[PDB]
Amino acid sequence: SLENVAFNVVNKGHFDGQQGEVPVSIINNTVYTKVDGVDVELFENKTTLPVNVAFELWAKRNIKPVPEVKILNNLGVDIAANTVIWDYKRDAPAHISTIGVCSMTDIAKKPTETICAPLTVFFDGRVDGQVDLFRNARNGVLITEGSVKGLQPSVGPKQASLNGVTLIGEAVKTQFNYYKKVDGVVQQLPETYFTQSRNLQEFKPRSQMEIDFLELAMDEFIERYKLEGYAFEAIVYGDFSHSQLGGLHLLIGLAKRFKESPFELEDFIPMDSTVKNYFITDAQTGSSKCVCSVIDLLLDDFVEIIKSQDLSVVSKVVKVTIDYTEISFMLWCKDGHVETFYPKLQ
Amino acid sequence: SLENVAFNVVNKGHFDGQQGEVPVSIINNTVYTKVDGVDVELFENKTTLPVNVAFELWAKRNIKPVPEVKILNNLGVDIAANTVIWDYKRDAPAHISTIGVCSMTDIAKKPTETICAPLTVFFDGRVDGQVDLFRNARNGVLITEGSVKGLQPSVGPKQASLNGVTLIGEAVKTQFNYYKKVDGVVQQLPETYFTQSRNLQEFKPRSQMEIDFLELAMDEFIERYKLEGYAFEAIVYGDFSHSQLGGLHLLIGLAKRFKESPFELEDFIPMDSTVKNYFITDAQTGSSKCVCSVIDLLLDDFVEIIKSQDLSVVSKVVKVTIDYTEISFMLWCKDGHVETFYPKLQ
Amino acid sequence: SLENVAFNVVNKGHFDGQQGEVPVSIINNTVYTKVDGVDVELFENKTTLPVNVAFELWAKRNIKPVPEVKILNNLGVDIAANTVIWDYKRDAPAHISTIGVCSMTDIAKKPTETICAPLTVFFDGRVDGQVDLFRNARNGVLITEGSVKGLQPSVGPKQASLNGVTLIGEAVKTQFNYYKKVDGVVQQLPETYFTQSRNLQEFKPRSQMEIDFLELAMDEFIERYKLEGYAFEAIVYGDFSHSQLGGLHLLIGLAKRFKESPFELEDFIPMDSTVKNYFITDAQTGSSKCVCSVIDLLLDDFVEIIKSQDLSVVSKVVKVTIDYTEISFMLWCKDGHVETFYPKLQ
Amino acid sequence: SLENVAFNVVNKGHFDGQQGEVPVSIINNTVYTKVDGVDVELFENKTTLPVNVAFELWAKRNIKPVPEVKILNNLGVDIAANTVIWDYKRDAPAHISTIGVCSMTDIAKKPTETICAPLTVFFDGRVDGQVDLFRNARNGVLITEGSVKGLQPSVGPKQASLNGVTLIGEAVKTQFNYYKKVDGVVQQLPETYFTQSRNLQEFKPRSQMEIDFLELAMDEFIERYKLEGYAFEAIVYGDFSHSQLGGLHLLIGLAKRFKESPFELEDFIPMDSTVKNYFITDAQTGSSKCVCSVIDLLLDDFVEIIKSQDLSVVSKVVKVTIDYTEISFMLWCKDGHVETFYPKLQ
Amino acid sequence: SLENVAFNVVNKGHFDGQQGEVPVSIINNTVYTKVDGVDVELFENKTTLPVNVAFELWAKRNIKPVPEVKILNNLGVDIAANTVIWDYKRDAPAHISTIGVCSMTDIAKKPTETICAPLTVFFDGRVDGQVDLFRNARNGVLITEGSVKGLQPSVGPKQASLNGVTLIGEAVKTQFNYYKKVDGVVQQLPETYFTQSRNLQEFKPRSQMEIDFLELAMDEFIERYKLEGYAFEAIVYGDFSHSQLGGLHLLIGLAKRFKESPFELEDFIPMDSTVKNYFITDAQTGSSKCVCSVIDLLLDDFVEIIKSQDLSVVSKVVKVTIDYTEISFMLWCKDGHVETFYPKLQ
RNA sequence: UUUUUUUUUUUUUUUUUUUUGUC
RNA sequence: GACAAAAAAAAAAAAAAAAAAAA
């Protein structure tokens, strides 16, 4: 019920299943509640769903550490089992349909029904009974804090999404073992790189090489790590001398430039994905690029990727598996040295 | 609850107090329900209240024969006791606040509380325990289908509103005895004339003189009933010779004209009142009046009213109690005969 | 394209697939077009879908004679193949998802895809190649204007919906042969009674018995067709002596009463179904029933139905297959004569 | 008038009572004005009130230093006399009804009428003629910058709300004297502590003890101020060793932690209150608590409160008068030392 | 088309003229697109225009360095030739109508048509053929990065707007030469002072005297630059010692005050103009002023303006040509020394 | 061009408060 | 209670203007 959902929201901040109702008014795609005789806003609908449905889904969202929405999307997840994954980037639920959560969007009460068989149902190993559900499920993705029996585990990213903020859990476990089943057979998830999912204004180095990049300048860092000939001047640091911005395809370079001169990032597609496209405008020099493929890879991982490839090719499409999906990079080289290295099709 | 109210609406047409919930989606000030997997419209909010609040009030409306909203307004009724009076003319509740109906709209759970003392609370004697409540109410208006011990009744209109349809009840009783209390003392309601509240396109004569007026022409009807010198040419029949419409202040004359030549009635104030102002445009002759005060008095009552007047006065304002309120008419007389007779201030 | 769709609407009345664009403005859930410099309304969204999606679906609706939406719902039809069935009762598309019509609501480009396998897809035989598509479809319903080789036809209702006008076609063929498949096995559709789907204010009789019912009185019609003991006086003609309405479960009775004195019908579920529930209030006697099931059966079929029942049972639930679905009735009898016969659960 | 109100807004920033009109357009719950031929936004409605009414109330808001809305709510103030108290926390007026401000929300033109008698009317002593109005008012709350003859003053908080800015006035007077009348009898306001109404990101210590708390470490501050055994480890600083956050019920601790490690606060009830509940999620350690009562008490005041308690009780509910209202604290002790002390019911 | 525009937005960040369509849903004045089965917000309508029209104008906005909209407004620019100038301050197009951009807002396809003759069309010389259009235009404004044969250039501000960022371009040329034609004859633009259009929180000095002001104290800065007797203690530095704020009509003083003590600047006319009116409340001392006309003049330019005045006047309104428009200041000399000097426009 | 009403983020009075300090 | 000085509210004056209405 909407009133019970709002009662739970005002008493605990999220749906806990308690009994009780509060006066609720819906007006202009917003849910208001009456506290001491005066309306107080509870939830603003930023989604395409009806405001009551969106409010009920937001109240029933998962407040435990859950995988980042990009990881779920790259695994082909279409629905979640008895839970709602909230995409805080879009302020909307990550999946259109739900299983046993909201009657208006529910397609089934349990994930074992026929309708959910073709769908890749996401199962949480922290909830009891879900491992057995995943075992009998035709298609599914399972995450566990430990090891499950009879299935080879794939270690996921260290970080996980918690209440809209991504963190490496210390008091809580944010590292999950990923399992996948496709048409009833347990798939072996490939060995892949993982994006750190960091923020521009809150960039914090996670390795010694990142600290070296942020503290010493261009030439010192290039010579220190034997990174000559990989065009690190433009790919990472970026070029701001021409009207059209060049390179700057690594989030660490964007953070380094922001630390000395802040710019504006227009995210014309506000979602969660491995590769993010931004409308970059340099406020200091005036350099701007309409679309700029930005991927937040670990600097050590990006260096290893750029060093593990053959430099004696004019143009080559580079297939790198990142975040359980194949990211394709454009490579341009001349005289045995790299010129540009950016994700394909931008 | 919203879902419970919608379930009651879809299973009974109105809130019957039975348990059960159905999926509900609110969008564009409208309440939709999912029947057979596809949304079905339930209620479109035409009020200023929140959509869910208005829907809950509409579901809990009174489906029993209740007095017309004009009667309650003329008696000074502000809010009703444990019921909702729905004004179908406005498609909105007839009162801003209620008692024990809608949690957001309630000012009290019982009419005995202090906050309801200054308000004239509408009581329904057909509901058990409400007569005693009206006894203990400082201000209130009570209707009863029968006699009341210790109280002198005031017989109201023969017609009442039954789910938006005004009718003279035959299988149900629609004549009520009105009792009014102000500051804890019982008031004697004045002897009153009552409007018939008939519709133009569904006009039905209720007396012999009405049938004579509807069937016979002007001169025969004027001669038979001795209506010479009372300006019935303009007041009732109406004048269509000039660019400005003349008279037409009785709905019987409007019905007679519509029977032979329909016109447009632009009701710029869609509400229930004893005197209704219309923007009349005669489609045949082109005569138009911006404000035409139309009162639905029984022709017997109007004839008695105009015959009880003193004709030897040039200008005189007549205070006659109609629908439990004083309607002031303007009476112009010349040479001992009436020239015009219309409600004041139009 | 939205502009191309609006151009097709303003040049042909519906989407035909022509090339051209017109200026389009969307505001307040409404689509406007600029004709001679002034905005002209094109489509007011009464659905829960986005206004552009709803407008595109409405323009691409089926203008050819199509089965009534109730028939499709009773047959278990979920989505339509390469066509849109517009539900004019709800002013919304009859199915949530389409095939190759609108990119927003599309789940597949052709009905042969795996996603459409579990869904019962409506195939229209008048379109070339749809019969072969239905043959290879696991679940599907096929309607044809003629015979199909190797398939036994099932004659449907004489009437079909033509732009919301349910009618018996003379210049068009409105009778179709119905074929149903579930899990790749052709089912034999049971022999059914068919509702006429007539209007109350436009009602026309389709048989001699209906004409006699309309013109003859109660007792005369009862004794002419040997209808004693079937409670036709209350079941069909209706009872208006008490405050609660009695019977009136056939549209023939509603039409007969509406002819002599009109009432109010409040359709609290404005959808298309075999059994329709109304909030009937009588403006003459004041009789009112909160819910009243009205079925538009032809009088001959209803009389055969009531004469085929066993009268020596106190209370019995009658399973009748009407409009390809089992319509359930309550049969109450006493002393070997019928007392009540109305659709159960109301 | 709406146009005059908008002219006053664009010419002086608030309704000053000037004469003149400007073009005004209302669309999408927003008021726009035409300046130099292009529409300029003036006010976007965040309230449940109509857009024009909310805009008129916002323009006529009190621009002088006024008591915080929590103080007015705790005193039982229901409606302000001849002024609007704007709640910047909710972006909505603090009171539903007004006196002599907005013709739609007026219940009376002067606070002396019978309707305002049962309500607690807020009288501002800095406006002339209001002291006498408070003297004759049945229920009212009066604030004055100085003494009032015959009335015992009650000193209020050092801070006051000035255009949404809570500050301790230096060029303006923000410390008022509070007088309350209930049923025509002057009430003696109880001795109470006052919340400082500080912000998390803009916090500034207001005492030497707070300076030591922010500057010193944990053990040094605990030992210097003799605060061992009062559970300052979890009550104040907070615990992050578990997945569930512990304590942190004072804004002093939130400020101290945010200084070293910023985190997320989701205000699920965005209103002004003495005790605030937050959806605190620690971004560094991952510790999150569903609800956390945070009160902005002065550290010296809280030390006195916790040292005035009786430690030899297992479980005890502490009644403390803060901001003219009784704040209920839950006290847990073991072995004669405090274990957990948070506001009750959270 | 709408879907083609959304395709261009999601693929390039703005309309580039690429062919292709993406599914689009418009709901609640917001344009959503479906990628990977989930709706993603592309544009939220902040305008008074229709949502689709506003979205297509936003996509076709000028992504090149363009003059600040205040400059265009002061020059009498009414429309733009084959381009859209976006007011990022209002989040709306800078002009009501367009030329060759949006069929909903077009009044002509080319600036040479009759309807655009009375309007001063803004021509961008960087686009091929626009200069020759400006020569043949009756009324228009032309900006070029270089010289124009036979015309006299009028350079504007060293800064320009690039995707909502006001910057002095280094990798791009942001200095333009302005040409104006009225009634078919070229006009000589007067010598003007230019506002720096700097931000409060990003403020950076552009001269040595500005650095001295931001670093030195009040007395030393006044004594070094011989600014005694011109009331720089109040006009620029401000007087936060009374209930009403004193002076503070230069953004440099606002930035200096904000550096040491943050405050609030309520902009009740959120547009782009030479003189900005603010409802400033000092969060430290409590000094507030309803209207604070703040001009972003260079400190050297302001000093020259205030030193070029005649001090032997009781009061005078002086016309200073700033940003190609005549800004009126209020000089308030008294005994031959300035008491206040503030802009009065807006 | 000649009025009227209103306004302007300056100063000076005039009151009415209130705040002090002294008696 | 006077007294001196604050601050506030409400008035008036000093001087240049602005909007609308008239003229």
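Chain C is numbered as in Swiss-Prot; shown residues: 6453-6798, in order.
From the backbone N, Cα and C atoms, a Cβ is placed for every residue, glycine too.
Cβ neighbours of C:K6741 (active site, for uridylate-specific endoribonuclease nsp15 activity) (same chain, under 8 Å, six or more residues apart in sequence): C:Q6696, C:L6697, C:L6700, C:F6731, C:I6732. According to its DSSP assignment, C:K6741 (active site, for uridylate-specific endoribonuclease nsp15 activity) is in a strand. The active site, for uridylate-specific endoribonuclease nsp15 activity annotation in Swiss-Prot covers C:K6741.
According to DSSP, C:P6795 (uracil binding site) sits within a strand segment. Residues within less than 8 Å, Cβ to Cβ, of C:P6795 (uracil binding site) and separated from it by at least 6 positions along the same chain comprise C:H6701, C:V6727, C:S6745, C:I6747, C:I6779, C:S6780, C:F6781, C:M6782. The uracil binding site annotation in Swiss-Prot covers C:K6741, C:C6742, C:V6743, C:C6744, C:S6745, C:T6792, C:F6793, C:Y6794, C:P6795, C:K6796 and is backed by experimental evidence.
Taken from Swiss-Prot, the feature domain 'Nsp15 N-terminal oligomerization' covers C:6453-6513, and the record attributes it to sequence analysis.
Annotation source Swiss-Prot lists domain 'AV-Nsp11N/CoV-Nsp15M' at C:6514-6639, citing sequence analysis.
Mapped onto three states, the DSSP output places C:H6701 (mutagenesis position) in coil. One entry in Swiss-Prot concerns the mutagenesis experiment C:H6701 to A. Its note says: Complete loss of NSP15 endonuclease activity.
One natural variant named in Swiss-Prot is C:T6564 to I, and its note says In strain: Omicron/BA.2, Omicron/BA.2.12.1, Omicron/BA.2.75, Omicron/BA.4, Omicron/BA.5, Omicron/BQ.1.1, Omicron/XBB.1.5, Omicron/EG.5.1. Taking Cβ-Cβ distances under 8 Å and a sequence separation of 6 or more, the neighbours of C:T6564 (variant position) in its chain are C:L6585, C:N6588, C:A6589.
When Cβ atoms from all protein chains are considered, those within 10 Å of C:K6711 (variant position) total 11, not counting its own. Quoted from Swiss-Prot, the note on natural variant C:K6711 to R is: In strain: Kappa/B.1.617.1.
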DSSP three-state assignment for C:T6564 (variant position):
coil
Taking the Cα atoms as reference points, how far is C:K6711 (variant position) from C:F6793 (uracil binding site) in Å?
24
If you run the three-state DSSP split on C:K6711 (variant position), which class comes out?
helix
Which chain-mates of C:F6793 (uracil binding site) that are at least 6 residues away have a CB under 8 A from its CB, listed by sequence?
C:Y6682, C:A6683, C:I6687, C:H6701, C:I6758, C:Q6761, C:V6770, C:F6781, C:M6782, C:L6783, C:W6784
Are there recorded positions in C:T6564, C:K6741, C:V6743, C:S6745 whose CB lies under 8 Å from a CB of chain B, and which ones?
C:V6743
Mind tallying the domain 'AV-Nsp11N/CoV-Nsp15M' (C:6514-6639) by DSSP state, helix then strand then coil?
16 helix, 42 strand, 68 coil
Any same-chain residues 6+ apart from C:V6743 (uracil binding site) with CB under 8 Å of its CB? Would you list them in sequence order, or say none?
C:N6729, C:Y6730, C:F6731, C:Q6798
Using other CB atoms within 10 angstroms as the count, which residue among the recorded positions C:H6701, C:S6745 scores least?
C:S6745
DSSP helix/strand/coil residue counts for the domain 'Nsp15 N-terminal oligomerization' (C:6453-6513):
20 helix, 18 strand, 23 coil
